[PDB]
Amino acid sequence: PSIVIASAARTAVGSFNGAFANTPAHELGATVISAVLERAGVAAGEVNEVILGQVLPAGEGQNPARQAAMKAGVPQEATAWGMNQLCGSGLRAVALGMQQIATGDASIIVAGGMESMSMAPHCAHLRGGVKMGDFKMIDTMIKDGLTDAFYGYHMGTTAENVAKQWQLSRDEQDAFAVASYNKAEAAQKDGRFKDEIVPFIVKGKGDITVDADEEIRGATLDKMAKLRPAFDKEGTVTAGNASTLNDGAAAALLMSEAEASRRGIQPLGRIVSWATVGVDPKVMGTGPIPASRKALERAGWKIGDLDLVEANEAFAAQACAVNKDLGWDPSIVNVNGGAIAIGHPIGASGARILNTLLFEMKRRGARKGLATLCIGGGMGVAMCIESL
Amino acid sequence: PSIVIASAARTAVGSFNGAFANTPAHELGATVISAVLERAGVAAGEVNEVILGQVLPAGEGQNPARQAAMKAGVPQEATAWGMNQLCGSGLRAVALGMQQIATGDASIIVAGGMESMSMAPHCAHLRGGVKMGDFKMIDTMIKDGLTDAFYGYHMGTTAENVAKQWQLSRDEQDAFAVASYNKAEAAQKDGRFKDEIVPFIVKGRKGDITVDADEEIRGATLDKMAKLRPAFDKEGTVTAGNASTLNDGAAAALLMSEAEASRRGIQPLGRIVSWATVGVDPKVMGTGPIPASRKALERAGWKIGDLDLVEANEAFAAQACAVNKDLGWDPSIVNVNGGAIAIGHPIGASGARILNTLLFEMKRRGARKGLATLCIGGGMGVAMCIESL
Amino acid sequence: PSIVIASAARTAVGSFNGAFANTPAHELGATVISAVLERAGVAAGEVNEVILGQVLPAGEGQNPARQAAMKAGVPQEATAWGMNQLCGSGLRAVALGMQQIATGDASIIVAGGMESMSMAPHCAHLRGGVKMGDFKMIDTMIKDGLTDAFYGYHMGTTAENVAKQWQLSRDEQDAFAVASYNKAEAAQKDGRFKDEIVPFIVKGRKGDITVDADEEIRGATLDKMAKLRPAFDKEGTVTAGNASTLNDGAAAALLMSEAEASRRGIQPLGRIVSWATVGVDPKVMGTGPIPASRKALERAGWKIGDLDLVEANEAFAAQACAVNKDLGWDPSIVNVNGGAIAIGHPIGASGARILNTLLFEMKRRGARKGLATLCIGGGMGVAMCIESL
Amino acid sequence: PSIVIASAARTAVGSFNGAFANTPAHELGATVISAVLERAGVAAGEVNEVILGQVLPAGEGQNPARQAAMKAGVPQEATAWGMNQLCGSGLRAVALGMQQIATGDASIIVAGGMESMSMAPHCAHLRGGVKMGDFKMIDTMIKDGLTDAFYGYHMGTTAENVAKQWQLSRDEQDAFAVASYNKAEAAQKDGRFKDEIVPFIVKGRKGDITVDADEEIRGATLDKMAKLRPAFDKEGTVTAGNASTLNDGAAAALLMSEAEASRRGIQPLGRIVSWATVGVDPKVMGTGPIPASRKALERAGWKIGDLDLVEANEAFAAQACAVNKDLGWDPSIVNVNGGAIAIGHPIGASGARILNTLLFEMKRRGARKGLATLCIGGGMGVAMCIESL
Ligand SMILES: CC(C)(COP(=O)(O)OP(=O)(O)OC[C@H]1O[C@@H](n2cnc3c(N)ncnc32)[C@H](O)[C@@H]1OP(=O)(O)O)[C@@H](O)C(=O)NCCC(=O)NCCS
Ligand SMILES: CC(C)(COP(=O)(O)OP(=O)(O)OC[C@H]1O[C@@H](n2cnc3c(N)ncnc32)[C@H](O)[C@@H]1OP(=O)(O)O)[C@@H](O)C(=O)NCCC(=O)NCCS
Ligand SMILES: CC(C)(COP(=O)(O)OP(=O)(O)OC[C@H]1O[C@@H](n2cnc3c(N)ncnc32)[C@H](O)[C@@H]1OP(=O)(O)O)[C@@H](O)C(=O)NCCC(=O)NCCS
Ligand SMILES: CC(C)(COP(=O)(O)OP(=O)(O)OC[C@H]1O[C@@H](n2cnc3c(N)ncnc32)[C@H](O)[C@@H]1OP(=O)(O)O)[C@@H](O)C(=O)NCCC(=O)NCCS
Ligand SMILES: [N+]
Ligand SMILES: [N+]
Ligand SMILES: [N+]
């Protein structure tokens, strides 16, 4: 069969300890699950399963995907579960949900991701007991999200390795970062994010409506060039040319093409292929290169056939290398900005860029699109979408 | 296409703060991944993906499934990811791996689960800062594993609801518990667990220790069982004796198509013929296996009377009694080697663990049609039907 | 023998998590110890011992009094130690230093107190290990400073007990609080605190800051006081406005014999003529100053009518009203420059703090006989009688 | 102005995380306060003040000295407070109580120390908030007890500095340690500790346990001593065998004037003749007892040859060897029953502990002149001279 994405939605990407500083991830997920149902004309009672990628669920309780679905009104007869492939969790959950319908084990899937890096706690193993001496409380965000398990250094150090192997200077990375901020600021002023964003009510001394990405700001090349390196003491990656820590959620609604036709739904696009490949963890930023090539081969497309591309900009150094290797037209890649300016909610980033890719394809009439991300531990994932 | 299970393996189920008290889950997972490869004659370089269910990964680092796969020798070109559907993660990961091969996106999958509840840390959100007063360090095992998010009480309280709704007395629950211990001790003495268990070497500073047997299997008496106080409700029926324990362990299986296994001369353990997952009310999450098993049997085209062997995970004695009563299958074919009440319940790996016991017991006695099923916290159930080859 | 106070000094009393939010207590103590030596013309090599009262020393390292004395330039030949009688630590340390000289075991003592309640950490006993369940991180400031060990409630609840037995309404407590703020606001503008305060340099990463004035002194109106919610009892009288605050600071004095001061040409601030410490019921700890002051006056041979100036620590508005009513001294001579309700309450240093205000104000107006007194948690009181020279 | 010690007592010195692993210090302190009152025939209502040295009071509540006195039956009218001069706190509290009676401010004092190093918690300053990254939970026992605030290394490193200045080999330190173990093993078998030790009832959920013997006394052999690796310096001399251990316990004495004991028919253990405290370089804090003992003897009018019994705290074998070498007193009269290397070193109570051993051993053999002394972290020493009656 053929699987389509009938609708999509996402929250505003909040800043670290910002708008969603005390909002649990499943509360953000419930808002997005409710949104994709209303935008497609599908009642919650018709959902079979909810697949939400999430990387930092410590302290959220039993199965936060189930909590988000129940809060969204999905009936108890349906099932829900989370999955963790780091930064590709949000996009991989869509591929997994697509397979549920392809094998005939489900009819309607809500797939996506959610992440609240502000709510990540500090932890320590204390069952054995500390007989003597000092011990460390571990930041679960750094440990389970931003630190390579094999080599021990931060993910930003991996971007420094890509910068050396591809010989990307500090000036070329700052130019990529400033260009990313300007494309995002222009898209926000023109309202190109209003379609995909669903407003979220932060209930507090009065409720607050969060409707815009609080990370999108105006950047200047001079202020960027003054920043000190954030990882290597004599390195190239800074806080300006690297993605930020963020909160948010995003999801999509999946069904077969015949099911959408019977319901009179005009889908956002049809999933034509997908792929996931592993690379060396030292250069995990090069993940999207073999993943995109494998997805295009599975779809039968050449790189020149793509009308629009959404590649997640974890770091300026990795994103420059991905565009250089694949050699696609940079004018069709992240036309509304990227994670360097909008933000990077790890569990939801895969579904976030998939939202931007779908609405921009319908807005400009693009026929063939591709979304791809790099994954910590040395992996990449990509998906090809054709418009309907 | 048709997907088969070419081989399977599991570690010994360790006790809480016992043999694996300081062994991370991925070290247990790597041992099982290496085992299913050796038992099938398949090199690690042929694995496409590793899907490991895990419920308590806090503090273990980035994607423990990837760590376990790399330590097992799986090449970096392959992919790996974890999934969390609580107690059914281990069995659901097999169902997900079967779909990768069914859709043609992979050829060889290693699927299973791993859990180290002893290594679960205590946590607290400290970014905002505590200006004054006391705060609580939260046990991640209790919070994210054994506590219902909607009603707030322990999973044992949900079993009390099943005991009340089904009118299961304390005596019927203790009789089920002792019967579970006796079936497990007999299977252990007869060596019916040696085929599925892969030995694990616990490397320590003062000499290494080989863990080869389930550390929870012991002799139980009805007299000592009847004296135990209720562990959740002050005037309830669920005790520490008739409830499953907290444990560590890992289990996995190797998946491939039937034609691929035929080309390699592999004699598979069984064929996955159907599977299903259904949700129920969280108040009575133990009743999950009832609609899940019925849906799996219909998808397989089997009647309940067609089943030759059944493995139903015994989260609680009260929950397991209700499942056998409703489904009405022959209790002599259900958990013939014991259950989680005596063997243990490592949440993330328990789904694949009972799938291991079901596969090896089917081959030794020549059973044709089998079924594995579990209950899932939050009100869900999962079941899988296997046919021998 | 006769013991005199040759000099005195104190830091500005900082707000909780304010100017000294990251300043250790011994750094505040070093500034005051060096100050009392420079104000008296005495080299550090002449100090015999340093006695610094401190209540919350957890996490500051080995013997913070020794650290404060060494950082102040006192040579290693001298000795230093801390003592803990809660809120009366600062004043009791002066009485102890007086006894060292009286018994002939020392010649020159630096005595006082220091407290940094902002730097108090959260703690938990973790050696035995938490096998399962949640536990609480204890605020050492609340536990070891502001919580009665026998009854378990906050010190503010003891003030509620004083309010009931003495029939103290909210209006009389707010009127005392507003009167305390106004006397402190008037004294600060007139510069009556400049002599006793030594400036403290808060060295920071983005420029240094000089702290020279008490940041807790604010303008209070009786209307704003009546709008405050009760802070302890849900239907009580003590609020955050009529109770002292949590603060950081240090204060000290320089002690020597009267003949020693004469040989060095020092004009002393005053002569210690008597002191006393008495215990009371912990339920009504606020009445501590009543029997302690009576015993000190009896030991000195003074009547209440002989006192020209009185400093009674205002831990709570309810406690200070009961002390003034029972002892019956002229309220116009009690805390003429305000009290802890407006200035602040650094627990370890509060005893020496009110001694600083009493000494400098006595010389400013030519008072002959003075008395300082405090209430102590756990049901104790301490008082000292001072005569001008 | 003559002060005598009417009675004394101490608990069994428990091992780190041993018998008193969950016993708070004030509970041990209460047992000793009750014992010295019955051993002297003094009612609790006659005690004026309780002075208890304590070094690690974090998490123990408001003023543990007051809690210990209240639990021992001392009335609320009495006063109590703690003091901290590290390892010399227990002995210094006796000197402070002696001064209260000498200055006429008290008649009957209970002085001593208490310490439960097992109950010391881990702490961290969390008020400002941890925005990102990991932080350290600090062990209050290591930080506030065993770490030099000026140089940052362990107290065992300071002993290495003393071993270097006196050129003390590993062989000479291990021989000194074994001699202390053997002298302690002989004293326990001969029952020379029963008079001073008061039994403590450890009330638990699973039966009460009576602790009446020091559990660290084991008896050592030089072969096992020479095989131990250095505990501080990678190529050092101090090992776990020749260094004192971490322990829990309490000890106290009862002070009064000589006319008071004669008026009550009390026969005192001994008369306090003099005391002294001196500071030294913190790098060589082990040399503390050398100027302190010489100063006390000079103040008492005694020559070193006059001492019939000497109790010098063996913080480390390297430190104790240098002290015996400098004063040159007869090694057969120094620590005749062993020392802290074998019995243990409870920081807050160690000063009063060696004072207990000295008083009872003086009576057992009829010694007339004794001396107790300890070294103090941060570069200090304290000593006291006792004359029998
Ligand atoms: C890089 C990182 C460590 C930043 O930490 P940070 O120091 O707290 O960043 P901050 O913005 O809070 O502070 C950075 C400084 O640079 C400035 N700055 C940041 N972005 C800027 C910009 N875009 N333009 C100009 N100035 C900027 C900030 O204002 C601040 O100035 P300051 O020194 O005066 O406070 C963190 O965002 C990170 O780890 N990102 C990568 C996460 C990741 O790996 N994602 C992909 C997963 S594969
Ligand atoms: C039930 C539970 C709370 C037990 O906690 P526990 O009290 O620490 O278990 P313990 O064995 O350490 O203590 C149990 C008591 O009963 C006794 N006991 C335990 N098992 C026994 C047995 N099988 N036979 C006889 N006596 C037994 C123990 O000796 C002990 O008594 P004691 O401490 O006085 O010697 C815990 O195992 C649990 O939470 N299980 C939940 C399982 C679950 O939720 N699974 C997922 C649901 S889908
Ligand atoms: C009472 C106490 C709990 C208050 O601290 P707190 O809970 O953090 O409350 P705050 O001090 O922050 O101030 C509380 C409110 O009252 C208001 N307020 C406080 N004092 C005020 C005053 N003097 N005039 C007008 N308004 C005032 C504040 O603006 C604040 O308003 P908001 O919280 O609605 O924004 C604490 O200071 C305390 O325990 N003090 C007693 C300690 C003690 O026992 N000392 C004696 C030792 S025995
Ligand atoms: C020295 C110190 C670090 C020891 O820490 P520790 O290693 O936990 O001590 P332990 O006894 O538990 O372990 C010591 C090792 O030496 C062995 N050992 C200890 N004492 C021994 C003895 N007397 N004879 C033979 N062997 C001995 C122990 O069995 C152990 O070896 P093991 O692990 O193989 O069984 C600690 O006691 C210390 O720091 N003391 C300092 C006290 C102090 O500073 N006082 C201040 C006075 S100013
Ligand atoms: N950025
Ligand atoms: N059990
Ligand atoms: N106040």
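Here, residue 1 is simply the first one shown, and the rest follow in order.
For all residues, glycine too, the Cβ spot is worked out from N, Cα and C.
As given in Swiss-Prot:
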ACT_SITE  B:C87  active site, acyl-thioester intermediate
ACT_SITE  B:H345  active site, proton acceptor
ACT_SITE  B:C375  active site, proton acceptor
MUTAGEN   B:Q62 to A (Swiss-Prot position 64)  Slightly lower activity
MUTAGEN   B:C87 to A (Swiss-Prot position 89)  Loss of activity
MUTAGEN   B:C375 to G (Swiss-Prot position 378)  Loss of activity
Revision key, fill the gap. Across all protein chains shown, the one of the recorded positions B:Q62, B:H345, B:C375 with the most other Cβ atoms within 10 Å of its Cβ is B:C375
Exercise for review: Sort B:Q62 (mutagenesis position) into helix, strand or coil using the DSSP assignment.
Suggested key: coil
Practice item. Report the nearest neighbour of B:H345 (active site, proton acceptor) in space among the mutagenesis positions B:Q62, B:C87, B:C375, comparing Cα positions. Key: B:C87
Review point. Those recorded positions, B:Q62, B:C87, B:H345: which ones have a Cβ sitting under 6 Å from ligand 2?
Key: B:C87, B:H345
Practice item. Name, in order along the sequence, the mutagenesis positions among B:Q62, B:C87, B:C375 with a Cβ closer than 8 Å to any chain A Cβ. Key: B:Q62
Check your understanding: Which whole-number value in Å describes the distance between the Cα atoms of B:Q62 (mutagenesis position) and B:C87 (mutagenesis position)?
Key -> 22
Check your understanding: According to DSSP, which of helix, strand or coil covers B:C87 (mutagenesis position)?
Key -> helix
Revision key, fill the gap. Quick note, B:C375 (mutagenesis position) and B:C87 (mutagenesis position): C-alpha atoms separated, nearest Å, by 7
Exercise for review: Under 8 Å Cβ to Cβ from B:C87 (mutagenesis position), same chain, six or more residues apart: give me those in sequence order, or none if nothing qualifies.
Suggested key: B:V55, B:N313, B:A315, B:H345, B:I347, B:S350, B:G351, B:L374, B:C375, B:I376, B:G377
